[PDB]
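See structure below.
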Amino acid sequence: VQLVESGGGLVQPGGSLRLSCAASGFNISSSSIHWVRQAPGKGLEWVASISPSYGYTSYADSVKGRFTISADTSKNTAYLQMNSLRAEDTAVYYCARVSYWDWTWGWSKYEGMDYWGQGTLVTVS
Amino acid sequence: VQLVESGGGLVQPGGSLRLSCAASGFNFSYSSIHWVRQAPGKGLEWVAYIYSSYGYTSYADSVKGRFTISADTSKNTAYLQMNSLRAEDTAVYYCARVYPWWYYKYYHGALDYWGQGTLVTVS
Amino acid sequence: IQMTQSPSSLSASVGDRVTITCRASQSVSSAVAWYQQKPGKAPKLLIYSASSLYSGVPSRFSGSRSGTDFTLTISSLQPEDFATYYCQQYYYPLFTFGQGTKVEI
Amino acid sequence: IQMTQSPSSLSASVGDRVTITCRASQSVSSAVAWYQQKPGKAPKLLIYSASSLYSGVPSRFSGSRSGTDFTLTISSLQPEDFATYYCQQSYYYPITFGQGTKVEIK
Amino acid sequence: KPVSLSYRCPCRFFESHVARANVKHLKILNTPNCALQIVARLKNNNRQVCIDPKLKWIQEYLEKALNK
Amino acid sequence: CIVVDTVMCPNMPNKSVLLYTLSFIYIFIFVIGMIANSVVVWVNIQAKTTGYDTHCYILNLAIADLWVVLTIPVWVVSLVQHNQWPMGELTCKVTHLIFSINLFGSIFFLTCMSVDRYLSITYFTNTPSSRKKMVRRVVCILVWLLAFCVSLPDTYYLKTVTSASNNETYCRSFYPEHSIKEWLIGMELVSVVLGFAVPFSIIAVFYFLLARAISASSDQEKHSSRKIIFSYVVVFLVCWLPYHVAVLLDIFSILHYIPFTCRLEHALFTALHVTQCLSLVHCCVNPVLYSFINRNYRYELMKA
Ligand SMILES: CC(C)CCC[C@@H](C)[C@H]1CC[C@H]2[C@@H]3CC=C4C[C@@H](O)CC[C@]4(C)[C@H]3CC[C@]12C
Ligand SMILES: CC(C)CCC[C@@H](C)[C@H]1CC[C@H]2[C@@H]3CC=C4C[C@@H](O)CC[C@]4(C)[C@H]3CC[C@]12C
Ligand SMILES: CC(C)CCC[C@@H](C)[C@H]1CC[C@H]2[C@@H]3CC=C4C[C@@H](O)CC[C@]4(C)[C@H]3CC[C@]12C
Ligand SMILES: CC(C)CCC[C@@H](C)[C@H]1CC[C@H]2[C@@H]3CC=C4C[C@@H](O)CC[C@]4(C)[C@H]3CC[C@]12C
Ligand SMILES: CC(C)CCC[C@@H](C)[C@H]1CC[C@H]2[C@@H]3CC=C4C[C@@H](O)CC[C@]4(C)[C@H]3CC[C@]12C
Ligand SMILES: CC(C)CCC[C@@H](C)[C@H]1CC[C@H]2[C@@H]3CC=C4C[C@@H](O)CC[C@]4(C)[C@H]3CC[C@]12C
Ligand SMILES: CC(C)CCC[C@@H](C)[C@H]1CC[C@H]2[C@@H]3CC=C4C[C@@H](O)CC[C@]4(C)[C@H]3CC[C@]12C
Ligand SMILES: CC(C)CCC[C@@H](C)[C@H]1CC[C@H]2[C@@H]3CC=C4C[C@@H](O)CC[C@]4(C)[C@H]3CC[C@]12C
């Protein structure tokens, strides 16, 4: 199990960028991948999520309909398309996993984000 | 077919008697035998019946626990033994044979052939 | 399962039409039969089931059903048809016989 | 689904007892988690589900549930446990985190 | 259904719509569960089918066979 | 130009041995099933205070199995007397309705469990707990209604009789006289197409897909094992198949494809009873397979 983020870099307002979350040590289709962000010296806030297998995707209210998330199970990777950035979206983005264990199907606990990544810095001028 | 009764005769009150209905001319081990009464100058009345092959038996309410009924397939004869006879049993007894065909809701029960019957007195 | 037959007594003449009714205090699924006996001989079978006329009986007699009300109809009473008619049910293991109907000239 | 975390600052000394509380708005049936974040580092899970304890972390941390008032308790504080703590709910999407509680050396 | 709530014997349903012409082999069963029954063998489909004893010709044949 | 052939079946021989032994085994099944199912329901209700996420299907399946077991003693009483029915009319209808509803509930919930287990690792993996809880509740209500609808008919037509010849009571089914054959075949074929064929087919296919998926993912392979997955399907088959071959053979006898003989009646009677015994063993082997094996459950059992 190991997750690594890639992307980032300063981008002018109104631009777009790609953020890639790569996973290793496990098949990606059996565990949802979440994306969360942290503004400078602020608390966390959920952004997006995806299940690679059947492409289910939820989103966050404050950014509903402005992003795209696509998961490739072939390469065990997740892609977050950022577009229409505002000057206030600068933050640090982490991609986390929500493990699902099959050996306990009938009697399981509400899981939590197990393994995180270092994350990447996104800036807007 | 021919049914003949035997055993009819005088009996002291409270005594016992044994009647035999002998049937000749049909498969005894298939049909079922029925004994019925007729009091002097009155309507008919049902007593009991015996299903020969399997021995299933049923009895009328008025003679429950008193009359015993048996069937000898080897002798193809129906035996009815009566004990503790009361004063209201003096009558004429008839032996009949009925083939119990199967209908969806009920079994055939029309007494087809009736024997001549014999007079049983309780004096 | 008490069974009733009416009328208890009846009169008619040769060449007439007569009906005799039989009722059951409980429901019997078309399981009845009708015999006749002379004053001092053995009874004979006339009708079984509900209307299937016996093998060796003439066509004068005819049975019919209605709800629980079994009727026997006789047409053109011949001189030999002056006897006592009895109604029976055999649905339950305890058979029963009717009171008895008599017909005279 | 606002998740209110109190208190927002602490000054517990080494080896004392620490208690933190997270309060939900609606009813979430034991689907809360507690995360710890060091200054400028990736958060790491401490307690998953309402009360279970993540396999690998020390046993000092204890999670308890009561109605809709989740509580985190640390029996003893070590020099390596002075950081920020968040509470999360994983019941009603979107997932909302807490405000953030900070513990400082007295 | 549970076996107890069932009735088992050779013939469970009659078939009245049969013709005297298309009969080749009768059979008068006798079982404790359903007393005397009748089982026939149609000569066209060769399928053993029950028969209702109410049919007149059936009644005459069966009385002759048993009484003899 | 016809022939008359008479065949008299001998009176039914002694059957005390078979009836006594079956009643003996029924008592064991009743005890060992009631105890196990009660414990599972208790643990499931109690676990919710420890933060676990118990599954509704397990609780509903446990209730269904418990109801089926409760009515075994009625059959035991009705069986020692060689199929006689001393009890009253209401008892026969009520007992059959309870048995049929709560026996179809279990069969349907097995299929629902299989589909849910596959989806919970393929599709639901990124769905909020509230949505999946709502979906499961809806499916639970739907399955109950479907079982009730299937079971109602046979109970409606049920009625008692007293044989005119032998003079002992019985509880049988009476159908419209113009469609007697159609109803019998239909109501003994619905228990074979909606009871075994379709549920078993769905279970087999979906557990095979789950096995393939879990094998393809390395991380899940280490913890879970593929012996239990195939064990589920094999247990269902071994328990139910003999009964639904005896019933399928009973139907053939009704249609007279199988020539009649004195031996067939006795053989079919013994086979049906002996096979129904195993059909109910399935009702006690279920908790031992779905809940008593999960490591989390055992840890909760001792602590409660
Ligand atoms: C109920 C659970 C615990 C055990 C199930 C074991 C199986 C093998 C049991 C269930 C019913 C049993 C049958 C019940 C009755 C008889 C009749 C006897 O004359 C020979 C054995 C035989 C045929 C038994 C064989 C074993 C059997 C098939
Ligand atoms: C002998 C057997 C049939 C009786 C079983 C009765 C069933 C219907 C009873 C037993 C215990 C009950 C449960 C007790 C507690 C709860 C928790 C509540 O938040 C939802 C309902 C639920 C889950 C109940 C549903 C009904 C229930 C399962
Ligand atoms: C024929 C008759 C007697 C059968 C009656 C079946 C009863 C036991 C059925 C009918 C509806 C069922 C309930 C339907 C829904 C739920 C919600 C679930 O989360 C817990 C079980 C619970 C509470 C079920 C328990 C069993 C139940 C009460
Ligand atoms: C004879 C019986 C057992 C067959 C029952 C059919 C099963 C397979 C059917 C009945 C209702 C169906 C469910 C109805 C609704 C949904 C919600 C959807 O968002 C995912 C699929 C899901 C969860 C379905 C899965 C298949 C399902 C469970
Ligand atoms: C498939 C599920 C949902 C419903 C099953 C309902 C059952 C009770 C239905 C399915 C097919 C139906 C049969 C279809 C055809 C006939 C022929 C008709 O002349 C009498 C009714 C009868 C014999 C029906 C009886 C009821 C029956 C067996
Ligand atoms: C044959 C049946 C009807 C009688 C009851 C026996 C049941 C309880 C037996 C039959 C096969 C058994 C399984 C065989 C293999 C395994 C794998 C092992 O790693 C855990 C136990 C487990 C899963 C067993 C559990 C008990 C089990 C399911
Ligand atoms: C093969 C595995 C799954 C067991 C399934 C049970 C099978 C083998 C059982 C179920 C009912 C049984 C049949 C019941 C009745 C008869 C009629 C008899 O005159 C010969 C044996 C025969 C034909 C039996 C053979 C075995 C049988 C078919
Ligand atoms: C491998 C698994 C499926 C085997 C389970 C054993 C089953 C198939 C065994 C248990 C008891 C057995 C029955 C015991 C007695 C009889 C009566 C005999 O006159 C025909 C065979 C028949 C009906 C047997 C068929 C096979 C049977 C039902």
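Residue numbering for chain E follows Swiss-Prot; the residues present correspond to positions 22-89, in that order.
Cβ coordinates come from backbone N, Cα and C, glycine included.
Around E:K22 (mutagenesis position), a 10 Å sphere centred on its CB holds 17 further CB atoms from the protein chains shown. Among the mutagenesis experiments that Swiss-Prot reports, E:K22 to R is described with the note: Abolished CXCR4 activation ability, but only slightly impaired binding to the receptor.
E:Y28 (mutagenesis position) carries neither a helix nor a strand DSSP state and counts as coil. Listed in Swiss-Prot is the mutagenesis experiment E:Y28 to H, annotated as follows: No significant effect on CXCR4 binding or activation.
Within 10 Å of the C-beta atom of E:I49 (heparin binding site) sit 22 other C-beta atoms, taking all shown protein chains into account. Classification of E:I49 (heparin binding site) by DSSP places it within a strand. The heparin binding site annotation in Swiss-Prot covers E:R41, E:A42, E:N43, E:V44, E:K45, E:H46, E:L47, E:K48, E:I49, E:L50, E:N51, E:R62, E:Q69, E:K85.
One entry in Swiss-Prot concerns the mutagenesis experiment E:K45 to E. Its note says: Loss of integrin activation; when associated with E-48 or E-64. Counting only residues at least six positions away in the same chain, the Cβ atoms of E:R62, E:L63, E:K64 sit under 8 Å from the Cβ of E:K45 (mutagenesis position).
Listed in Swiss-Prot as a mutagenesis experiment, E:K45 to S is described as follows: 55-fold reduction in binding affinity for Link domain of TNFAIP6; when associated with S-46 and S-48.
Experimental mutagenesis is annotated in Swiss-Prot for E:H46 to L, with the remark: No significant effect on dimerization in neutral pH. Eliminates the pH dependence of dimerization. Sequence-distant contacts (6 or more apart, same chain, Cβ under 8 Å) of E:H46 (mutagenesis position) comprise E:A61, E:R62.
Long-range neighbours of E:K48 (mutagenesis position) (same chain, six or more residues apart, CB within less than 8 Å of its CB): E:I59, E:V60, E:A61, E:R62. Quoted from Swiss-Prot, the note attached to the mutagenesis of E:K48 to Q states: Slightly impaired CXCR4 activation and clear resistance to inhibition by heparin; when associated with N-46; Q-62; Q-68 and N-69.
What Swiss-Prot notes for the published mutagenesis of E:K48 to A is this: Impaired CXCR4 activation.
In sequence order, E:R62 constitute the residues six or more apart from E:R68 (mutagenesis position) in its chain with CB-CB distances below 8 Å. The annotation that Swiss-Prot gives for the mutagenesis experiment E:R68 to A reads: Impaired CXCR4 activation.
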(message) Run a quick check on E:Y28, E:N43, E:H46: which of these recorded positions have any Cβ-Cβ distance to chain F under 8 Å?
(response) E:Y28, E:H46
(request) Could you measure the widest C-alpha to C-alpha distance across E:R41, E:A42, E:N43, E:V44, E:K45, E:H46, E:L47, E:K48, E:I49, E:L50, E:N51, E:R62, E:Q69, E:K85, the residues recorded as binding heparin, and give it to a whole number of angstrom? (result) 25
(message) Please report the three-state DSSP label of E:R41 (heparin binding site).
(response) helix
(message) Quiz question: given the recorded positions E:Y28, E:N43, E:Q69, which has the greatest number of C-beta atoms lying within 10 angstroms of its own C-beta?
(response) E:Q69
(message) Which recorded positions from the set E:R41, E:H46, E:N51 have a C-beta atom lying less than 6 Å away from ligand 8?
(response) none
(request) Report the recorded positions (E:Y28, E:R41, E:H46, E:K48, E:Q69) that meet this criterion: Cβ distance to the nearest atom of ligand 6 under 6 Å. Use sequence order and write none if nothing qualifies. (result) none
(request) Report the same-chain neighbours of E:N51 (heparin binding site): residues 6+ apart in sequence with Cβ closer than 8 Å to its Cβ, ordered by sequence. (result) E:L57, E:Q58
(request) Specify the count of other C-beta atoms within 10 Å of the C-beta of E:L47 (heparin binding site). (result) 19
(message) When DSSP is mapped onto helix/strand/coil, what comes out for E:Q69 (heparin binding site)?
(response) strand
(request) Give the sequence-ordered list of residues that share a chain with E:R41 (heparin binding site), lie 6 or more positions from it, and have CB atoms under 8 Å from its CB. (result) E:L76, E:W78
